[PDB]
Amino acid sequence: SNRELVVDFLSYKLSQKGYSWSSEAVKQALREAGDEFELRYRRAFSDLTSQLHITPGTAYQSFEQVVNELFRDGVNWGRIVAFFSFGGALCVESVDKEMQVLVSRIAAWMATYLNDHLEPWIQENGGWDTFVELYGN
Ligand SMILES: CN(C)CC[C@H](CSc1ccccc1)Nc1ccc(S(=O)(=O)NC(=O)c2ccc(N3CCN(Cc4ccccc4-c4ccc(Cl)cc4)CC3)cc2)cc1[N+](=O)[O-]
Ligand SMILES: [Cl-]
């Protein structure tokens, strides 16, 4: 379910680049918000991308550093969307550098963070149905 959302979002962003991974309302609303975040914040996106030096020995560190930064002042739906776009960017970028092996690992790190750290805020703020209600269509 957190798993499901992650795989869905990551599969989508990978597919938009021509790569193959290899609640529908929640899933669509999340993809759509990701597309829109990535355009509105395309400068922040490219600042990030051009400063990730991905290696497998630093990838977790890079993920954690950015995710800690992202939620440092609190959690809101927009930041949750940005969290998924970041993981998408990380995956796309790993494939570019021929570190395809990291994709499955990035998905695991993402689900764990959701499960451990984002879940209490999500449940307290109406769950994903409330996300859909506020930012769907
Ligand atoms: C009906 N529908 C068409 C309406 C669409 C509107 C506008 S689109 C959008 C804007 C921001 C985030 C997500 C989507 N939706 C919306 C509007 C507002 C909100 S919100 O109030 O809950 N949140 C925000 O407005 C918000 C949240 C985060 C945010 N960031 C901008 C800068 N980045 C940079 C950054 C800083 C620290 C660490 C990492 C990053 C970062 C993360 C990912 C990447 Cl790829 C690059 C850099 C972080 C988050 C900007 C705005 C959420 C949402 N929403 O979740 O859908
Ligand atoms: Cl906080």
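Chain A is numbered as in Swiss-Prot; the shown residues are, in order, 4-25, 43-44, 85-197.
Each Cβ is built from the backbone N, Cα and C atoms, and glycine gets one as well.
The following features are taken from Swiss-Prot:
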{"type": "MUTAGEN", "residues": "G138 to A", "note": "No heterodimerization with BAX"}
{"type": "MUTAGEN", "residues": "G148 to E", "note": "No heterodimerization with BAX"}
Sorted by position, what residues of the same chain at least six away from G148 (mutagenesis position) have a C-beta under 8 A from it?
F12, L13, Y15, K16, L17, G94
Chain-internal residues, separated by at least six, CB under 8 A from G138 (mutagenesis position):
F97
